[PDB]
Amino acid sequence: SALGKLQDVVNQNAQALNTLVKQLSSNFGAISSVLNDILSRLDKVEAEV
Amino acid sequence: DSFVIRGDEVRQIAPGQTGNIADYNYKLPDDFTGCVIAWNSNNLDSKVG
């Protein structure tokens, strides 16, 4: 805990990248968060939307 | 462009469609700029037998 300023600067960059990667799992209002799954459930214009 | 189809198949004549007419007879592009104009011709194209 003496090195707290350096370890915090590591932990924030790890936290930011794990958050950036975890956001790939989110739907954002789409039918599924898996991109090849959308392309399987729907035909072209519906999949595109 | 001009052709005859059964009245049910008019829904395959649209951009980005699939089904045997759109698949094997008349494929429209997805970025079609244009109009699809259709009418019944039972009194003209149908025949006895």
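Chain A uses Swiss-Prot numbers throughout; the residues present, in order, are 943-991.
The deposited model was determined using electron microscopy, 3.3 Å.
Backbone N, Cα and C define each Cβ position, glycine as well.
What Swiss-Prot annotates here:
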VARIANT   A:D950 to N  In strain: Delta/B.1.617.2, Mu/B.1.621
VARIANT   A:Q954 to H  In strain: Omicron/BA.1, Omicron/BA.2, Omicron/BA.2.12.1, Omicron/BA.2.75, Omicron/BA.4, Omicron/BA.5, Omicron/BQ.1.1, Omicron/XBB.1.5, Omicron/EG.5.1
VARIANT   A:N969 to K  In strain: Omicron/BA.1, Omicron/BA.2, Omicron/BA.2.12.1, Omicron/BA.2.75, Omicron/BA.4, Omicron/BA.5, Omicron/BQ.1.1, Omicron/XBB.1.5, Omicron/EG.5.1
VARIANT   A:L981 to F  In strain: Omicron/BA.1
VARIANT   A:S982 to A  In strain: Alpha/B.1.1.7
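Overlay of Swiss-Prot feature records on the structure.
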residue	record	Cβ within 10 Å
A:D950	variant position	10
A:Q954	variant position	10
A:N969	variant position	9
A:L981	variant position	13
A:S982	variant position	9
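Considering only the variant positions A:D950, A:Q954, A:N969, the residue whose Cα is spatially closest to the Cα of A:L981 (variant position) is A:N969. Cα of A:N969 (variant position) to Cα of A:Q954 (variant position): a distance of 25 Å. In the three-state DSSP reading, A:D950 (variant position) counts as helix.
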